[PDB]
Amino acid sequence: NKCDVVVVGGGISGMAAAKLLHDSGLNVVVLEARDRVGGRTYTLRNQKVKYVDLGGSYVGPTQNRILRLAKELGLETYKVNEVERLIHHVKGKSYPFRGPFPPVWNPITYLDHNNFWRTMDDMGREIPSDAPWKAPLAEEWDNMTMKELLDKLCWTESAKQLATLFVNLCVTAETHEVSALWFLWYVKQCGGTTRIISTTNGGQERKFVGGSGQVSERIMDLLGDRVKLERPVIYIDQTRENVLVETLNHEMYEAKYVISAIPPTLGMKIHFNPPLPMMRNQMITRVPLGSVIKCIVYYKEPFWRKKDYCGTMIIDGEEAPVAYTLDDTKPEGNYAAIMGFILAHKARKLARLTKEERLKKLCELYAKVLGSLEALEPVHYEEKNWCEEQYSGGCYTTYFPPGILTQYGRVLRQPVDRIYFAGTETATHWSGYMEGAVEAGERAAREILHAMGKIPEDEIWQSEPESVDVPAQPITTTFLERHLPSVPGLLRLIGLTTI
Amino acid sequence: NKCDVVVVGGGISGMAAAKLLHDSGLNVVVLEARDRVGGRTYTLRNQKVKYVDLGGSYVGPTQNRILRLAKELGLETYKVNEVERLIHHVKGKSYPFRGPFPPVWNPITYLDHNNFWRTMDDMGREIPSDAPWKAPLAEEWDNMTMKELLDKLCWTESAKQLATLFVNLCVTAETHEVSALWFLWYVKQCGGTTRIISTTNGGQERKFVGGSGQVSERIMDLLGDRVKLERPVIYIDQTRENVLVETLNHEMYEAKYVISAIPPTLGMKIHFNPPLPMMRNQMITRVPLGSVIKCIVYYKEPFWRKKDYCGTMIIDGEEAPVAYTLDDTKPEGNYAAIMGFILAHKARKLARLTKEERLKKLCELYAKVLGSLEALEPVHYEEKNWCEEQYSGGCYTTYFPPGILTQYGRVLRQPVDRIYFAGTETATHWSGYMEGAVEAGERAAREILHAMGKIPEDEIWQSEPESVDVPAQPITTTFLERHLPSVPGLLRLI
Ligand SMILES: *Cc1cc2c(cc1C)nc1c(=O)[nH]c(=O)nc-1n2C[C@H](O)[C@H](O)[C@H](O)COP(=O)(O)OP(=O)(O)OC[C@H]1O[C@@H](n2cnc3c(N)ncnc32)[C@H](O)[C@@H]1O
Ligand SMILES: *Cc1cc2c(cc1C)nc1c(=O)[nH]c(=O)nc-1n2C[C@H](O)[C@H](O)[C@H](O)COP(=O)(O)OP(=O)(O)OC[C@H]1O[C@@H](n2cnc3c(N)ncnc32)[C@H](O)[C@@H]1O
Ligand SMILES: O=C(Nc1cccc(F)c1)c1coc2ccccc2c1=O
Ligand SMILES: O=C(Nc1cccc(F)c1)c1coc2ccccc2c1=O
């Protein structure tokens, strides 16, 4: 019934918010729709796998908030296997490599790839993390899709195909589905292309020992009975002195303030009194989540390592069900496994199949890419299609179609009377990730602390000390990377000389 | 409590479905979220206006279902005034014209405009009304926006500005927001460019005497206490023998079947048990409605008619708050008024202003376009910003961003166990309109009658006899319109 703050949603964002508020001495309640906490994180436990992350899993350098939160809760990380060679599989053949970017030998294609990644970051530097709609060309860039941008930028099919994979993998959406402005913002707010694509020194460096679901679970243990499971929120009434929050199972909660810690569009599942202001009313119908099936195939041994492959496969084109894999073997070397994503339209297309049919297509793919008959001998399989989740809407995160971020983006974390907005979507650093969930939950909690006169305004946004356990190597470029011409740059140089 | 069919939503679609089911002898209940029926139609009555449609208003030839339903309920139509000249206002000057398409005189611009309209209809001929995702180039066209298509097709800024206005006015959305496939389908399923843009012999020919809200009101009158107002549906449970439908005010309704007659995305306001299938779960997050403020400025007299202007203004460019107007005067020449739409991004931009500030901007625009100081002397004003509506999501209808129609379009009218889907968005002819609302409501009702064994499969979709009161005249083209080259066509020859 009565409390200081109701937090709607018990994912990492809502739990981080509730914890901060609880630690500050307030009375918080967390209302969670599901029979579990963690949301878009979910750690399955059984005897065949021990534990496995079926939702969000990876953490890495520069994600200091999630690292700090997890460390405080008694959790540890380990490094995702990247000892041996990565594979880029292109036009039916595998090309092993080292370093984060799949390399290319053809001089023209080399210039085109170099320019593609460089230009993503060049454009990113024009986009403020906390206000992407303030970019000087925000309108122009928001009114084109990523498909249009790649069609203009990539002078080779090689670069276009890799760039397309990059978009699909980063945002679980097609290049023609997403705004160029929003995509460029998304990458820049993770620290740019190198940081977002890298295992070693990037976003995919590490996993939590025992699964990421422990973050939300251990906060629930700290909060005790303040977390209410199977309480989907249906109604928020701000017409009276205290806010009234009603759940589907016929309970009413009364609070001074509310934190909405659910994906933005999932706000539609709540009926509001008074109605939401116009811009938010429409925004929450314009912001879908992407589409992904996360699939883990288990093997007797991590046999790929014996061929000097680390387990990372980057697999171009249409026929492959999975475009990206990582080694998911436990740090101890057992429960050998390959994690792969079925992305964007393929998550829709292949959902028609049975679990056994998907397993077979994945093993056949892995056998070809790894040149290994052992890939046809799985011992176990787990998967999760996040498109089917009523209380997520998709994974990893919300994407913005063309035109939406400039028209509606400014209201994403704008309070609505006594409702404040958390959720990874409202973060300014690693939005879309567990890191962003912590940033947003803690920031929303401090907004309320400020509204209550407990902290000054300059304490709402708080910097985070660098992790001593996961130091961040800087992102660097070479002279040639900075100054080599694009393909059209080279052609201009050719035209000028012959004159 | 217990009934045969629960209809969620008391707009035209839900009302049409409930009426059909009721007339066949089933016990129906309509659960309506608002304190009124009509949904995206809303007729306001007061002494100053008599009545005014602040939502959907226009009907025309080929919309035989809405015309038949309205006639049965005792309604009459009158013609939107198009006796005098239309105005196209371009680069600060008014150019009066007759006929539906704003004309041009420059030979290159002429070829470009001609080709633009012709191409929209050429592309439409390959898009099945009942399955646009089966177009031969469905993927190619769905993966581009209308902005990309227009940038490719229009060699002149003149044609591109008019085409942009056309898109904005048709679908209350920006060219870059919408799938080209979806937009081309939308036009084709209203009978093509001429039919969709025309007042005389098209979609804007007529209005209902006393307002379109009377359709939904008069069905509510027939149904009596079967219509439950202020019953927003929050929960649908299909796990047991009968379907259970719960409302926000705590009531529980039990039925054999349910019709969802709400905009597709407003399905998100309902919690489902079991969860919806994957494709629908995601679809209902991918389908926004457009943005519009409908504004009606009243005057002492329809003064524009004295200058041989009918009151239609087509107003290009960014600065104008309103891109399109029609004469809203009543049939007797009284309650003189101009109806104008503030479209798409301008609805968002100008919503910050006060009502009085919007009135001043509109009057000054109209004074310029009509070339009359009389436009600065309004006697009354009414407006409605549909972007504010929790239980509509916007107006006129749902648009599909790039990539969505091909991936999720099949899902829209697919039943989910014992839930069938009505709403104008599910129609195959004049989807987006009151006509499509009737088509979809009656079809969803007949799906349930078929499920019950009461009618055969072949009676689910029913043709409609042509209205005697509003007959359609054929859409024609000239030899030169059909065969003149495009701009790049003319360049190939040179
Ligand atoms: C799904 C997924 C996500 C993911 C990823 C791979 C997959 C398959 N990989 C990631 C990774 O490797 N590293 C990483 O940092 N992130 C990764 N992601 C994304 C990550 O999981 C998310 O960014 C993050 O978990 C989101 O946290 P947040 O707290 O912002 O949101 P949530 O988890 O969705 O929590 C929302 C909770 O709210 C409940 N809910 C929903 N509606 C209601 C109502 N009406 N009432 C009450 N509760 C509600 C949800 O049930 C959920 O628990
Ligand atoms: C808004 C608008 C619409 C419009 C237009 C101009 C404007 C500003 N001009 C039109 C025109 O000149 N001619 C024409 O034929 N159409 C025009 N349009 C569109 C037209 O109004 C619509 O196509 C039509 O009204 C749609 O009817 P439909 O019955 O399909 O949908 P609806 O009116 O939105 O009705 C839905 C009802 O459902 C209720 N609702 C919503 N959620 C719930 C829940 N959860 N529970 C119960 N009821 C719910 C709504 O309140 C509504 O009444
Ligand atoms: O862009 C990525 N990786 C990537 C790795 C190699 C080449 C390439 F083009 C892209 C990733 C982006 O975001 C993610 C989110 C959750 C899990 C993995 C990833 C990526 O690997
Ligand atoms: O396209 C339209 N009209 C139009 C009329 C003249 C020139 C032009 F480019 C467009 C209309 C489209 O759909 C509508 C929907 C509700 C009300 C009016 C209209 C139109 O007039």
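In chain A, numbers come from Swiss-Prot; the residues present are 3-501, in order.
Looking at the header, which is where the method is noted, we find X-ray crystallography, 1.7 Å.
Backbone N, Cα and C define each Cβ position, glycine as well.
The note that Swiss-Prot attaches to the published mutagenesis A:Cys5 to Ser is: No loss of activity. A:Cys5 (mutagenesis position) falls within neither a helix nor a strand when secondary structure is assigned with DSSP, and so counts as coil.
Here Swiss-Prot describes A:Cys156 to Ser as a published mutagenesis experiment; the accompanying note says: Complete loss of activity. A coil conformation is recorded for A:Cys156 (mutagenesis position) in the three-state DSSP classification, outside any helix or strand. For A:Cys156 (mutagenesis position), the Cβ neighbour count at a 10 Å cut-off comes to 21, with all displayed protein chains included.
Listed in sequence order, A:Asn108, A:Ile110, A:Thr111, A:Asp114, A:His115, A:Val489 are the same-chain residues at least 6 apart in sequence whose CB falls under 8 Å from the CB of A:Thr158 (mutagenesis position). According to Swiss-Prot, the experimentally introduced change A:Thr158 to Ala is described as follows: Dramatic loss of activity.
Listed in Swiss-Prot as a mutagenesis experiment, A:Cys172 to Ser is described as follows: No loss of activity. The local packing around A:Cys172 (mutagenesis position), expressed as other Cβ atoms within 10 Å of its Cβ over all shown chains, amounts to 24.
Swiss-Prot gives this note for the published mutagenesis A:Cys192 to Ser: No loss of activity. A:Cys192 (mutagenesis position) falls within neither a helix nor a strand when secondary structure is assigned with DSSP, and so counts as coil. The C-beta environment of A:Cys192 (mutagenesis position), restricted to residues of the same chain at least 6 apart in sequence and closer than 8 Å, consists of A:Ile198, A:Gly205, A:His431, A:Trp432, A:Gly434, A:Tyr435.
Here the residue is the original one, but Swiss-Prot notes a mutagenesis experiment at this spot, A:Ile199 to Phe: Alters specificity towards synthetic inhibitors. All protein chains included, A:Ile199 (mutagenesis position) registers 20 other Cβ atoms within 10 Å of its own Cβ.
Looking at Swiss-Prot, the entry for mutagenesis of A:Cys365 to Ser says: Complete loss of activity. Non-local neighbourhood of A:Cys365 (mutagenesis position): A:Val299, A:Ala377, A:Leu378, A:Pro380, each in the same chain, at least six residues away, with C-beta under 8 Å from its C-beta. Secondary structure at A:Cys365 (mutagenesis position), as computed by DSSP, is helix.
In this view, A:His382 (mutagenesis position) is surrounded by 16 other Cβ atoms within 10 Å of its Cβ, with every protein chain counted. Record note (Swiss-Prot), mutagenesis A:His382 to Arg: Significant loss of activity. The unchanged residue is displayed.
Quoting Swiss-Prot on the mutagenesis of A:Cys389 to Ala: Complete loss of activity. In the three-state DSSP reading, A:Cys389 (mutagenesis position) counts as helix.
For the mutagenesis positions A:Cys5, A:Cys389, the largest tally of other C-beta atoms within 10 A is found at A:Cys389.
A:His382 (mutagenesis position) falls within a strand when secondary structure is assigned with DSSP. Reported as a whole number, the C-alpha separation between A:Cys172 (mutagenesis position) and A:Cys156 (mutagenesis position) equals 18 Å.
Under 8 angstroms separates the C-beta of A:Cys389 from a C-beta of chain B, among the mutagenesis positions A:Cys156, A:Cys365, A:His382, A:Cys389. Distance from the CA of A:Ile199 (mutagenesis position) to the CA of A:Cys156 (mutagenesis position) is 19 Å. Across the fold, the C-alpha of A:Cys389 (mutagenesis position) and the C-alpha of A:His382 (mutagenesis position) stand 23 Å from each other. On a Cα basis, A:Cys5 (mutagenesis position) lies 43 Å away from A:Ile199 (mutagenesis position). Under 6 Å, Cβ to nearest atom of ligand 3: this is the test, and of the mutagenesis positions A:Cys5, A:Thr158, A:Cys192, A:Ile199, A:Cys365, A:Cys389 it is passed by A:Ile199.
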